[PDB]
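Engineer: Attaching a single structure in structure tokens format; questions to follow.
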Amino acid sequence: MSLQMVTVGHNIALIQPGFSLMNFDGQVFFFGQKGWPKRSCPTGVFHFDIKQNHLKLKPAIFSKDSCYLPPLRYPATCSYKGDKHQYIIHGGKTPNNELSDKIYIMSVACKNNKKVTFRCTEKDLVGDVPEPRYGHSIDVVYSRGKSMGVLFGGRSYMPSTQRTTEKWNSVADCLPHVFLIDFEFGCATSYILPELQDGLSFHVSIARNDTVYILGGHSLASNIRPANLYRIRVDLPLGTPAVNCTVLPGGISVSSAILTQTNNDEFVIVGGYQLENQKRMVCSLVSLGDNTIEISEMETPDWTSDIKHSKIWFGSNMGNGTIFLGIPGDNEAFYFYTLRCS
DNA sequence: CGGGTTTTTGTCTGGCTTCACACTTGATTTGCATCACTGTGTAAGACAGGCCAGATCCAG
């Protein structure tokens, strides 16, 4: 817990709320800029590099067989190492306010002189495909030497029937179904769980060997931020998979929280949004066991007077137990701070 | 495809209004053309080129 100011280069206007920092072997990379990419960097992926408390965003290139995906403002990021380390991107929101549904897979194809070359391959789904949506979260699951993705519901626009031009930007939470996506083939399947009763968005999901921990979130159906955490334990036999969910005591009511990993089988979460005009300022610690959980309240960081009164704040995860968050200014549009918690 | 029964009107009828209608000229009052100018055009992005830095290579 140690705040620190971070200066910026010339291209500060390219950062916007909802970006996604991706980490590949120590190097943190930027994605999800504002507007369509210009001739400064046609790809849109930037080398997120901080040195001497100073940010320097520089362009990056793709391979000769990649796919130039549009910048997304609320994708679903997750790590996947099952080989070549690679990330997964689903959903998002294009700069034309259009929701995407295609899955993109990032990967490092070549590198030299500290200059990487990405490989963005397109991935399509079959069977029970999910509605294009944002604010959701996807995780990976390992079971009996086999991988599988878990996609929880989020929010999206009106369906193609009731959507009218007088409410063209209305948003409703998607149905609380669990989607299992096989990355090797591309076949998704929708399951129903009686425990999942209401839609949830902007939540935080913790992944492990074979169980996903959904903690907190925001429900648009009733405008309530619940304080219940879920435990979706799955299994991958030779036959059809089986999913189960059990509610658990001791939840947390936070929306738009930023999660990061500190040690092996241990996570720390920072504040998000507690109420509409009330802002969560104290952090929480998540300690895992083998079939149990544990939450506690760490020492509150030495917040500054500008953050203590700012209404909006956003950020993401760098990867080395470090959080990069920003504060809006006036008319220098954002003030970006970093946070290290070992 | 046209018979009854009221509406809808121009007159017949001649005799009472209130406005209409020839001339001036000297003003007096309106109406309209003319002339040199006006505002709204009002922040960033693409590209080539010199410059060191540092990586790339040479030979004792």
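We number chain A the same way Swiss-Prot does; the residues here are 1-82, 87-335, 341-351, in that order.
For this deposited structure, the header notes the method as electron microscopy, 3.2 Å.
Placement of Cβ uses the backbone N, Cα and C atoms for every residue, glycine included.
Dumping what Swiss-Prot says about this protein:
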MUTAGEN   A:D128 to N  Does not affect the endonuclease activity of the RAG complex
MUTAGEN   A:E199 to Q  Does not affect the endonuclease activity of the RAG complex
MUTAGEN   A:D202 to N  Does not affect the endonuclease activity of the RAG complex
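Show me how these features fit into the shown structure, please.
Structural biologist: Cβ neighbours within 10 Å of A:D128 (mutagenesis position), excluding its own Cβ and spanning all shown chains: 9.
Sequence-distant neighbours of A:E199 (mutagenesis position) (same chain, 6+ apart, CB under 8 A from its CB) are A:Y234, A:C249, A:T250, A:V251.
Residue environment of A:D202 (mutagenesis position) contains 15 other Cβ atoms, counted within 10 Å of its Cβ in all protein chains. DSSP gives A:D202 (mutagenesis position) a coil state; it is part of no helix or strand.
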Engineer: Specify the secondary structure state of A:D128 (mutagenesis position) as given by DSSP, simplified to three classes.
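Structural biologist: DSSP call for A:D128 (mutagenesis position): coil, neither helix nor strand.
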Engineer: Measuring Cα to Cα, how many angstrom lie between A:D202 (mutagenesis position) and A:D128 (mutagenesis position)?
Structural biologist: 28
